[PDB]
Amino acid sequence: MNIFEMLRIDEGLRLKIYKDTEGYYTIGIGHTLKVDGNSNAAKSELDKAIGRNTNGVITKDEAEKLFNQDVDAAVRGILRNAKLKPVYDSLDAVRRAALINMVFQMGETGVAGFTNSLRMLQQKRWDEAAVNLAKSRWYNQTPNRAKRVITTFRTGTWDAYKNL
Ligand SMILES: [Cl-]
């Protein structure tokens, strides 16, 4: 079980443009449209990333391509980020996966911002960090998912995602 599986569950699939809890338009597997207003607007953007008049509807494969891109992009940021890289290099797979998930959902520069919590994972101080993240707007914004991502960090296992 990997990161792809992990985010599938954490973000779900949608083949027709939609608005998330956060308000933003979304499509595929949690692939957001960093676009303001009108769905149209959203669409244009989509169409752009897709290279076709889409009408806010895409195929599964098109959804898969975006997924792949976004992930590679999460990973590439961690790999090029001087603040995240050391940490990453430090964890176990599972724990790396958790790392990705966060960058994936919140961006490399958002993650890089958990200064102290990053330190704690880096010093294998699981619970402390665990607990530390538990404040956070992040956590506070999406409690179930974070919960999941946090437990992973905590236990270093795939329990949180087990049967689903
Ligand atoms: Cl996607």
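We count from 1, first residue shown onward.
Cβ atoms here come from the backbone N, Cα and C positions, even for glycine.
In the three-state DSSP classification, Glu11 (mutagenesis position) falls within a helix. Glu11 to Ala, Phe, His, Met or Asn appears in Swiss-Prot as a published mutagenesis result, with the remark: Complete loss of enzymatic activity.
Listed in Swiss-Prot is the mutagenesis experiment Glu11 to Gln, annotated as follows: Complete loss of activity. Cβ contacts within 10 Å of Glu11 (mutagenesis position), excluding its own Cβ and spanning all protein chains shown: 21.
For the mutagenesis of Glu11 to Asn, Swiss-Prot gives this note: Loss of 84% of enzymatic activity. The structure shown keeps the original residue.
Annotation comment: Swiss-Prot describes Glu11 (among others) as active site, proton donor/acceptor.
In the three-state DSSP assignment, the secondary structure recorded for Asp20 (mutagenesis position) is coil. Sequence-distant neighbours of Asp20 (mutagenesis position) (same chain, 6+ apart, CB under 8 A from its CB) are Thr26, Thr32. The mutagenesis experiment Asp20 to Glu or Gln is recorded by Swiss-Prot, whose note states: Loss of 99% of enzymatic activity.
Swiss-Prot lists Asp20 to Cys among its mutagenesis entries, and the accompanying note reads: Nearly no effet on specific enzymatic activity.
For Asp20 (among others), the entry in Swiss-Prot reads active site, proton donor/acceptor.
When secondary structure is read from DSSP and collapsed to three states, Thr26 (mutagenesis position) falls in the strand class. Other Cβ atoms within 10 Å of the Cβ of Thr26 (mutagenesis position) number 20 in total over all chains. Experimental mutagenesis is annotated in Swiss-Prot for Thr26 to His, with the remark: Facilitates transglycosylation more effectively than hydrolysis; covalently bound substrate.
One mutagenesis experiment named in Swiss-Prot is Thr26 to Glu, and its note says Complete loss of activity at neutral pH; covalently bound substrate.
Recorded in Swiss-Prot as a mutagenesis result, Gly30 to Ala carries the remark: Almost complete loss of enzymatic activity. Using a 10 Å radius centred on the Cβ of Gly30 (mutagenesis position) and all shown protein chains, the other Cβ atoms total 19.
Swiss-Prot gives this note for the published mutagenesis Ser117 to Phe: 10-fold decrease in enzymatic activity. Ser117 (mutagenesis position) is surrounded by 23 other CB atoms, counting those within 10 A of its CB over all protein chains shown.
Annotation of the mutagenesis experiment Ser117 to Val in Swiss-Prot: 50-fold decrease in enzymatic activity.
Listed in sequence order, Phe114, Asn116, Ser117, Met120 are the same-chain residues six or more apart from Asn132 (mutagenesis position) with CB atoms under 8 A from its CB. Where Swiss-Prot documents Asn132 to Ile as a mutagenesis experiment, the accompanying text is: 5-fold decrease in enzymatic activity.
When the Cα atoms are compared, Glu11 (mutagenesis position) and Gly30 (mutagenesis position) turn out to be 5 Å apart.
DSSP classifies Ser117 (mutagenesis position) as helix under the three-state reduction.
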